[PDB]
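Engineer: A single structure is presented below for examination.
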Amino acid sequence: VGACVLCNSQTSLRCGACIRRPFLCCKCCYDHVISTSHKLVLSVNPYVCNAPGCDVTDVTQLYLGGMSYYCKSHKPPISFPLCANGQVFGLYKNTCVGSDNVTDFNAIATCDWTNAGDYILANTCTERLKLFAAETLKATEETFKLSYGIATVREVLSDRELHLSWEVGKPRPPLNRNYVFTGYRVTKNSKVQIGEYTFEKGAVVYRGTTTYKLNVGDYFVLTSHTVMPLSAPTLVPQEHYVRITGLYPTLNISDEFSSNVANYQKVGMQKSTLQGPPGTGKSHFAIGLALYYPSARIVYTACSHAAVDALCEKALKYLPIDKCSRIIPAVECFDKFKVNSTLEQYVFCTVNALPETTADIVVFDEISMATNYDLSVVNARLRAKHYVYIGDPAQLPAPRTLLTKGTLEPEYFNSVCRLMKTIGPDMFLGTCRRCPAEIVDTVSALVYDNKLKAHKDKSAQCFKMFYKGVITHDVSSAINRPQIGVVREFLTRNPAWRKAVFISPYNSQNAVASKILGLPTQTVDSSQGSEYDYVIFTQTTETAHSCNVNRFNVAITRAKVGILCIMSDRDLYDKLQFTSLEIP
Amino acid sequence: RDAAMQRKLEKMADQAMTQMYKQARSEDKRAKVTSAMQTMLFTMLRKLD
Amino acid sequence: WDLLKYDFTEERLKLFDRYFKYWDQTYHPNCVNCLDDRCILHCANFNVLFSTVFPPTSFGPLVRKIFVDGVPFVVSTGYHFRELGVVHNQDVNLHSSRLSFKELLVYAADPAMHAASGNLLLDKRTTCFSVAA
Ligand SMILES: [Zn+2]
Ligand SMILES: [Zn+2]
Ligand SMILES: [Zn+2]
Ligand SMILES: [Zn+2]
């Protein structure tokens, strides 16, 4: 028994063919079943023939006889079709509003999340259907993870390297950082987790969270977790205030956050979004908000543990250590604050582990990776006077494995990322401290509409090179060895660049470069939030993955001083306001 | 015929609605008692010394 | 006697050999091994006689700690009848994962947790054995 997702009318009918089984009123469920292949509807009891040994389950071919559901063949003389008169039989049939169109729900429910229009409609429907789409997408992802085959340790050559025998009849996952496995120990009659693992092509190179002496017999799977039904909206109803409500300004502020005073007062005058370009002081923004409002209790939330720990770092240099706490569910994270103190003034936790509690301000950092699922639970677990969304829509969101067709724009990353791409951001960091003048001017015109300003001058150590090379593909990545050879030739003539960090949009390209060049290697997706003095970037392809404007933003904005960019795409190479170099 | 084929189905439909009302009520009460029993066990365990 | 001792089979056999040596019919200290109803009665009579020598604190449910979801309970996994001797449960589930409605019904009914979580009682108004309040 629940509320119709389209109508809010009380109803006890839920679509049993859909993986989420959301509630649907009589008219809504009728239209949803007659328009698609979705025919299994669930009530307090299932709409399934009760005859012994019968399989008729379609909603339109059953009748209520006596106190049960029967097909036409096994029905008693006295029976009535539950599917008739433009409504489906169920509770509260008198109270029913219906909807003019169920096309959006039909599309979201019956899709497979392979088309870009699926995410577009997921982020552009009404709030309740946005929630439905988020839950359905997450459930589809978790189910798709189970379709992958189990890899078992068949041989242990050495440490940090392994041999995996894969299950027959099932596909193998793409081996990269986005697929975190989990080992299991073989016991007498059960299995025990032995930590979370990741694999890479070697023989396979494994980087597990916790080290061991793992031997033959242990196996790995992608751990799935139950997807819980969401009630709270992705965004609370926006209200703007004429004065400061429930908040009490501190009268002494240092020059560290004096630039943020105007933005701090804006937060306290409405129920707010911030777009923060790379190396601008996003944490520098957020921690001073605690200082600007010292009597306020603030919850710190983020999708991943690594980003959560980043917020814990800057609070250490500014905030009281007894007034903070790190919430950890029963990985190694920040372990200097007291653990699991919900009632403390400052709350540090991940989105998926947020406790049911209230606070004056809730700040959600690195809004880019967030999805509507993570947005809703924040509102469901936290009821706050002010909500601050801080991040950057021009940087990478969470990966969308199921998506193959089309490219995802920043407006569709989630409901928050929808806002600043149409109506603009409430606050913005217009001063970039990390990148030199060449890099910032390249990205300012690229995605920030020439609004990002340089703090550093031109470094004269930023170069670009156009080189197609040769593209080679393994099972789940791409390799461009000639581009790596160019880096090696560049390194010999410029030995000072051997302190640089190699970056590429492909894990396999990093692996080849790591052995050939000896530089530290990071993927663009994994490099968000980090800053390096020198970086060498190989695009390695001209695909949409490597040519993504958000990805090209993150890759080249990791440089403190200088960067070298070897381009395969002419478009991004011409957009680089860099010093062009010739191929040797 | 047809009027005696109709007004005797409104009784069975009403009976079906009441019966599945009752079954839903029972299924909610079951969840309530399950939660009560489990929380009682968990709160009396915490005195165990 | 030791407080933790609950199996007095050897003492029962010792007493039977001491006083009823030439009683031809066989004697089963634990009535779980008896052959039928008549043998159950026959051995329960001797257990009735022999159970008046052993301390009263050793008769009752035999409780045992089990782990579920990482949380330890203290649950009953047997019994020590004055008449029927020692009986052990066959379907004891150690290191379980979830408790269904049946298991929640079972664990909420036995006196194990209720007695183990309560405080000690000494009631001077009655001669009957008092376990807990
Ligand atoms: Zn409806
Ligand atoms: Zn459906
Ligand atoms: Zn049938
Ligand atoms: Zn016997």
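By Swiss-Prot numbering, chain C shows 4660-4792, in order.
So how was this one determined? The header says electron microscopy, 3.2 Å.
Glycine is no exception: its Cβ is also placed from the backbone N, Cα and C atoms.
When I checked Swiss-Prot for this same protein, it listed these features:
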type	residues	note
VARIANT	C:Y4665 to H	In strain: Omicron/BQ.1.1
BINDING	C:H4687, C:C4693, C:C4698, C:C4702	Zn(2+) 9 binding site
VARIANT	C:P4715 to F	In strain: Eta/B.1.525
VARIANT	C:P4715 to L	In strain: Alpha/B.1.1.7, Beta/B.1.351, Gamma/P.1, Delta/B.1.617.2 Iota/B.1.526, Kappa/B.1.617.1, Lambda/C.7, Epsilon/B.1.427/B.1.429, Theta/P.3, Zeta/P.2, Mu/B.1.621, Omicron/BA.1, Omicron/BA.2, Omicron/BA.2.12.1, Omicron/BA.2.75, Omicron/BA.4, Omicron/BA.5, Omicron/BQ.1.1, Omicron/XBB.1.5, Omicron/EG.5.1
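Describe the structural context of each listed feature in the structure shown, including burial, neighbouring residues and relevant distances.
Structural biologist: Other Cβ atoms within 10 Å of the Cβ of C:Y4665 (variant position), summed over all protein chains shown, number 16.
Around the Cβ of C:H4687 (Zn(2+) 9 binding site), 19 further Cβ atoms fall within 10 Å across all displayed protein chains.
Around the Cβ of C:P4715 (variant position), 10 further Cβ atoms fall within 10 Å across all displayed protein chains. In three-state terms derived from DSSP, C:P4715 (variant position) belongs to a helical segment.
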Engineer: Which of these recorded positions is closest to C:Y4665 (variant position) if you go by CA atoms: C:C4693, C:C4698, C:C4702, C:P4715?
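Structural biologist: Comparing Cα positions, the closest of these recorded positions turns out to be C:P4715.
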Engineer: Which residues, in sequence order, are found in the same chain with Cβ within 8 Å of the centroid defined by the Cβ atoms of C:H4687, C:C4693, C:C4698, C:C4702 at the Zn(2+) 9 site, excluding those residues themselves?
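Structural biologist: Other same-chain residues with Cβ inside the cutoff are C:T4685, C:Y4686, C:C4690, C:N4692, C:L4694, C:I4699, C:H4701, C:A4703.
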Engineer: Which three-state DSSP class does C:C4698 (Zn(2+) 9 binding site) fall into?
Structural biologist: helix
Engineer: Could you check the binding-site residues C:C4693, C:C4698, C:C4702 and say which one's CB has the most other CB atoms within 10 Å?
Structural biologist: C:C4702
Engineer: Report, in whole Å, the straight Cα-to-Cα distance of C:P4715 (variant position) from C:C4693 (Zn(2+) 9 binding site).
Structural biologist: 25
Engineer: Given recorded positions C:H4687, C:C4693, C:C4698, C:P4715, which are under 8 Å from chain A when comparing Cβ atoms?
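Structural biologist: It is none; no candidate comes close enough.
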Engineer: Using a Cβ cut-off of under 6 Å to any atom of ligand 4, determine which of the recorded positions C:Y4665, C:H4687, C:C4693, C:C4698, C:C4702 qualify.
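Structural biologist: Among C:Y4665, C:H4687, C:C4693, C:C4698, C:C4702, near ligand 4: C:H4687, C:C4693, C:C4698, C:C4702.
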